[PDB]
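Okay, so here's the structure we're looking at.
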Amino acid sequence: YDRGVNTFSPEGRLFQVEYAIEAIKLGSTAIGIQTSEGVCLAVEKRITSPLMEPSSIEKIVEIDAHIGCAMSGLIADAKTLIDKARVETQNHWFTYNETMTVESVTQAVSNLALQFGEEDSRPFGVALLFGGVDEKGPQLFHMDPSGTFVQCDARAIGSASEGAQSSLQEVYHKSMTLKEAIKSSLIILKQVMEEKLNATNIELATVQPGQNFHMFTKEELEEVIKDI
Amino acid sequence: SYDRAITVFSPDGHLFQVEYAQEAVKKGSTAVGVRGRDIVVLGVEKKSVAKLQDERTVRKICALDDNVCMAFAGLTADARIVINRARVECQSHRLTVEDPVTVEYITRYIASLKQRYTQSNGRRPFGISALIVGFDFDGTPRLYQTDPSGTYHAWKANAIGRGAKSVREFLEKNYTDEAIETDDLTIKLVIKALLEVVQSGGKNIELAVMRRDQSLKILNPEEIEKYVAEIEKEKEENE
Amino acid sequence: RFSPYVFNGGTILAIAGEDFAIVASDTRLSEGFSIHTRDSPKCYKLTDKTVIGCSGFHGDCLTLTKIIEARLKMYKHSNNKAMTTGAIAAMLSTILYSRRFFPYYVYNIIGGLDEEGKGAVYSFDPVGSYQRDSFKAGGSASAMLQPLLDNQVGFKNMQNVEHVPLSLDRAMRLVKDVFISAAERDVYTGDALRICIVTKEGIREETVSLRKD
Amino acid sequence: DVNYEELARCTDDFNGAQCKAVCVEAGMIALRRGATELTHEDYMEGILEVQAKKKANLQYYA
Amino acid sequence: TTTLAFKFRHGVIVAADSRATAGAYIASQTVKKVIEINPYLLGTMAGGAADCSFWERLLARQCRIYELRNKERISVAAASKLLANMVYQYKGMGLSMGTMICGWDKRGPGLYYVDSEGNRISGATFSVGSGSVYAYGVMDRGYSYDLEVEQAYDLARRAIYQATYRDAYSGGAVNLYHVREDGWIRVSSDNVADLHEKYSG
Amino acid sequence: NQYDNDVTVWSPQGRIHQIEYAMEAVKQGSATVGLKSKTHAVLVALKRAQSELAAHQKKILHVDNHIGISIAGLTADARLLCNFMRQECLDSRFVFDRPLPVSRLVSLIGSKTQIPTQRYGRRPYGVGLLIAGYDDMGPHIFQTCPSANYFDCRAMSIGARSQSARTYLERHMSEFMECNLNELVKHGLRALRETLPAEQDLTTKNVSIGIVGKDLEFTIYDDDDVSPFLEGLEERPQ
Amino acid sequence: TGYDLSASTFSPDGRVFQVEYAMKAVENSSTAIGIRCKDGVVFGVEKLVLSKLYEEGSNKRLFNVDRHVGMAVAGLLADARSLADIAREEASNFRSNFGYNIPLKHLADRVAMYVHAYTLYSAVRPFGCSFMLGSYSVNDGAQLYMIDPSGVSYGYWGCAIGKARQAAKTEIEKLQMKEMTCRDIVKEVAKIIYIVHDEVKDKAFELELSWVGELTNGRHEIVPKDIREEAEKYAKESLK
């Protein structure tokens, strides 16, 4: 019964949004943690074969100078939201001569998280993680296909979400520092990955008021893993 | 006009037409390709030629600029529009910023186009995978493949089409850094990799190279027979 | 024919202090040689800490004032905080340039405090260029004000003149003296003088009458 | 003290036989509580205890 | 209104005055004409003010998004080409825009000149404005490719001094910048009334 | 169930099912209670965060200098009718140079949400508005529905198990008229403490309270200006 | 199966089921009647109060389209407000264009062609609303028109729309249209609006009355229900 793509459920909810949520579950995992000093962030590239070059894969693209990002699920759906969210930040800066706050970015995306239909096709299949430092401090955010945008202090996504959250409330408190959190992520990653953790599997991303920028180079990660 | 969402989410999370329409990739001609440190080499196989008829119109390695080579699998009909749109795109880039087209830019063009060609109303998604190889400005060679999802993805070597697991499993026994220390080892490496591919009788193997400053050279069936000669003589030396 | 511009007049004055900013404007709205009214203040409260003045053609002052006071509340509804004084300058540059090929006939002056407790007076032109200045004066009596504020605040062309910064009491007798002595020779500078003081503690307003002709 | 409006107001699709089983599991925890008598806080728990469905999770909202 | 730009062995020097009139009356003495676009580009102002501010600002938009896409800072000729494609569509509506584009590139030093009519020419030396013809004269006598840093500062300040002397539409400060490989750097801002004591003897 | 397909198809019983399923999307949202006096209007919501570490998703959002709305159900459509709400406020604020009365605002919500309930391929809006403001004749508490039928009440509540809030309110509707703010608010969120199970708080970190008055602009309080209101309540009974 | 779903398909016995389903969707709504006298049109709508639900004067099914024309809607309510806005706009077009006040005949045509115009496509659904139209002009007289969801518009002396429909139009033939003044006809409506819909189904109710004619001098307005309060003074004395 291929019905009427914008139709509610008997529960009810949007059928196709509820189907879209299950598309996050087969995507790769990620870890965000809000620090009082900044925002650290983690992901796994999921190398498929030694054929592939490992460093061309992007899971973190950096939206402005001061607003990081993390994508998930289908990447080619995510790239459109990345490129247009950058345009919305620049339009904010060229009407206003100030940095667009980290909050209003996700309103400016989630107002078109739901545009599917026939007149006026399918909803997006991505679950983004926005970081960044505005004047309100280091903020860590999270948006879904439904557009239901909420602040999350330390959010996991994807396939590992249940065990990563469930294991992650045990090891988190209010006064986390940065280099504590950075090695506090890779423990969870080496628990949840299937390939051996090394210099080609994961990538970190940090953004701070006083440690910037401050992006993500190699051979930092070599020192990061060897501290285990 | 034509308002109907063709491609919708299945309840187990998949898109169908994206993750189903790769079967048209699975039932087309094969194409492999490696990159040398100096000269790249890509080639189509399983040509299934009529062997008494014309051959330049079934040529499925082409160019966008001289900087960029093509290779693809799947049904060629949908690939033609992707090629021509890619060419019209890569010419206006010359009209803008005066360096020639970097290969990563044009792969983001085919990938972004093919994504919004899945996303829109009333449009069947493309059923092609394709390769885009070109030694860029500042002399650095690299390659990318496409996807009907639209996920450009940089490999060191290729296997797309029929039996991509076979050749892609084979090139792990290739990737010793001796191969390729010589360009003749790269070309005979590709053809010797296409030995495990379909029939390999010296007819359906069409290979083309690019020597990092030259326009792409479609090689005649002249040294393909000599590379089969040194490959078969090398297998005579293998025992 | 129907010539869609008419000159009204009025003269806007702004002086940026150390922690304050004084915006002042005359009130005589006049077309041609007649007098339409003797009370029509130009100084407009935008936020708590930013006061705009608008002279020139009057209908574009009303229209521009209402568009600005709309987009302020749109910014407040979007981003949970008021517009900074630096942001209003850029937005007004885009608005004043948005009608470039059928232009406004309006001289704009924005005064108000910045983030750090300092006087930030921005000025404009009808095409929409802008700059930060310590003191400006638009309208029909710019050439009757600007060298005098240069002689009092700017300290140009004076030798052996020690430099005191502008105090709060000194700027008031400056504004009163320039509107009296400027109002003596000008015709478009009129009876009531609105004075708005922008402090860190809110908005103070004071109105002093002048000669009645 | 039992409202009997509590259920009656919150009864939706509840069959007359389900109400027979509402007092059962309410009395079943009253059993394993070692309680002498049944109370509404024990009653009203049995409302959502028998129906509906779940467990699933309580989150996003809490 | 006089800007001037010339490239030598060490990057590109840009200098301009600050006076911007309105008819015979002078609006202000402190208009900062050389508009900062990026940390590695510099644009100037000529003729109209709001046109150069607006269209160079809108150039900075596409340059920043270009950097956010291709992970590379944009070349100078690309910025000039995008600016000319933006200006050209309004030909016949009356834009007065005499900007210049300066910056460092992979090919080294760089300079281009963009008119509102649609001119786009590279070059060694330029001067744009009303007092520009007063600046080519003294600028072409002391110029070669091989100059020192203080020598180029003294030339590029002297030429603005003759421009603000002889022309009436030029005056105010002398805003002097310096473009290098690692991004531009401000040099100084000397007032003309102080410079007359210096070069008068 | 083949006539459960679209919004176009009438039932053979006379009840268009997509509206009923959208009412089910109204009931799945959290509880919120709006109730007025003769001199003020107070609407109180209850947030429901996802996990422990994620902050609670807010409900009450500021709209105009006197108009404020609660929400339950979907969020993106709440931003959609939110942006339409702002735009139709400052349209007449731009033209007539007076604020809009509420009772002619809500007809734009009914005529706005009407057309996506009739034409083909348009869903209704999962929406839970509790509108509150001043016109010149005092306060008003409205509610909406995805069927676009707006009710002028004196007190309502929508959301999960909100019927218990109603059966609280009916035995105090004779006393919800004269009283001023400080007991009116706690008279508000007593209904919220009946919307919960009786074994967990009633915390400070979740409840949000919005008030609109004559000498009091529309204001949202969040846990900390709320902390002076939650002090001094009665214990839940045994 | 398959013949009831879309609106644009005839059924093999020869009628349209979506229209027939639209007719009995109004059948579930409450009773609202109307009647005209020799110089005016009297409306009456019985309204439902269970316990608390709404403040007095919420969602009044009596509307006011023009200066001299009003609605009395019953059925689903939202589409009735949509027809109120459209008929409002049509009176605005006639008022703006031709200079004089809209007759009730043109208004019945221009609304009824829209209600018909949503029964020809599967783009939309047929409406689920039915409404009265009362009016008075000295060169016109009092007319009372009746529009169903199918699109049929014609003329009554008196009508009734609701659940209790036949029982609430049984008694209207007892009354006399020709002689009576409408000031009697107000309580002559309220007696059977109090009589019909007996209180075992719903415990309580509340009455609206709207009255246009010669006494109101062309303007249509609600009568002040407190003023003269003639309804329940007769209605409590009408049980025996």
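Numbering, chain E: per Swiss-Prot, residues 60-260 in sequence.
Cβ coordinates come from backbone N, Cα and C, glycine included.
Feature annotations, reproduced from Swiss-Prot:
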type	residues	note
ACT_SITE	E:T60	active site, nucleophile
MUTAGEN	E:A108 to V	Displays high resistance to the bortezomib, a proteasome inhibitor of the chymotrypsin-like activity
MUTAGEN	E:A108 to T	Displays resistance to the bortezomib, a proteasome inhibitor of the chymotrypsin-like activity. Displays high resistance to the bortezomib, a proteasome inhibitor of the chymotrypsin-like activity; when associated with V-109
BINDING	E:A108	bortezomib binding site
MUTAGEN	E:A109 to V	Displays high resistance to the bortezomib, a proteasome inhibitor of the chymotrypsin-like activity; when associated with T-108
Between the C-alpha atoms of E:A108 (mutagenesis position) and E:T60 (active site, nucleophile), the distance in angstrom, to the nearest integer, is 11
Given the mutagenesis positions E:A108, E:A109, which one has the fewest other C-beta atoms within 10 angstroms of its C-beta?
E:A109
At a CB cut-off of under 8 A, do any of the recorded positions E:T60, E:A108, E:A109 come close to chain F? List them or say none.
none
Sorry to bug you, but what's the C-alpha spacing from the residue listed as 'active site, nucleophile' to E:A109 (mutagenesis position), rounded to the closest Å?
14
Check E:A109 (mutagenesis position) against DSSP and tell me helix, strand or coil, would you?
helix
Cβ under 8 Å to chain B, applied to recorded positions E:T60, E:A108, E:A109:
none
In the chain carrying E:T60 (active site, nucleophile), residues 6 or more apart in sequence that have Cβ under 8 angstroms from it
E:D76, E:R78, E:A79, E:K92, E:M104, E:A105, E:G106, E:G188, E:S189, E:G190, E:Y228, E:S229
